[PDB]
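Undergrad: For reference, the structure I am asking about is given below.
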Amino acid sequence: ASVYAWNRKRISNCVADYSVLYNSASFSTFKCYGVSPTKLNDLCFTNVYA
Amino acid sequence: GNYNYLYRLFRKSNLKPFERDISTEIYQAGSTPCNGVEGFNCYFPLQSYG
């Protein structure tokens, strides 16, 4: 989508494998501002907005 | 900008009490090994306060 109409996907009621997302080398920027990248597979959240 | 004061942004484990780490070895922040060379998910542990 465009940036003025960014698509929001609600991630809920599922188990999320962030290790596959973090170990991918295609991403040129992986910057977190409230959590740690190595603790995403350990913590639990109510829902994720993508 | 006074950049002479630095803190350890990245480390593998928490320190002991009264433990000092001055080792300027590279950190592996991803699955790919760094081999002492900066790159993708390879960051210097010591970053300066701005």
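Following Swiss-Prot, chain B shows residues 447-496, kept in their order.
Looks like electron microscopy, 2.3 Å, at least that's what the header says.
Any Cβ shown, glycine's included, is placed from N, Cα and C.
While the structure shown retains the original residue, Swiss-Prot records the natural variant B:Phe456 to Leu with this note: In strain: Omicron/EG.5.1. For B:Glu484 to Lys, Swiss-Prot lists a natural variant annotated as follows: In strain: Beta/B.1.351, Eta/B.1.525, Theta/P.3, Iota/B.1.526, B.1.1.318, Gamma/P.1, Zeta/P.2 and Mu/B.1.621; May enhance affinity to human ACE2 receptor. For the natural variant B:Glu484 to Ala, Swiss-Prot gives this note: In strain: Omicron/BA.1, Omicron/BA.2, Omicron/BA.2.12.1, Omicron/BA.2.75, Omicron/BA.4, Omicron/BA.5, Omicron/BQ.1.1, Omicron/XBB.1.5, Omicron/EG.5.1. The structure shown keeps the original residue. Variant annotation in Swiss-Prot: B:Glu484 to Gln, described as In strain: Kappa/B.1.617.1; the structure shown retains the original residue. For the mutagenesis experiment B:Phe490 to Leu, the note given by Swiss-Prot reads: Increased resistance to neutralizing antibodies and human covalescent sera neutralization. Here the residue is the original one, while Swiss-Prot reports the published mutagenesis B:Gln493 to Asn with the comment Reduced host ACE2-binding affinity in vitro. For the natural variant B:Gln493 to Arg, the note given by Swiss-Prot reads: In strain: Omicron/BA.1, Omicron/BA.2, Omicron/BA.2.12.1.
Explain the structural surroundings of these features, please.
TA: Within the same chain, residues at least 6 positions away in sequence whose Cβ sits under 8 Å from that of B:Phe456 (variant position) are B:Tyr473, B:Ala475, B:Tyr489, B:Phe490, B:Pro491.
Within the same chain, residues at least six positions away from B:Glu484 (variant position) with a Cβ under 8 Å of its Cβ are B:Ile472, B:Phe490.
In the three-state DSSP classification, B:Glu484 (variant position) falls within coil.
In the three-state DSSP assignment, the secondary structure recorded for B:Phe490 (mutagenesis position) is coil.
Around the Cβ of B:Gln493 (mutagenesis position), the same chain contributes B:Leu452, B:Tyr453, B:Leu455, each under 8 angstroms and 6 or more positions distant in sequence.
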Undergrad: By the DSSP assignment reduced to helix, strand and coil, which category contains B:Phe456 (variant position)?
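TA: Where B:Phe456 (variant position) sits, the three-state DSSP reduction gives coil.
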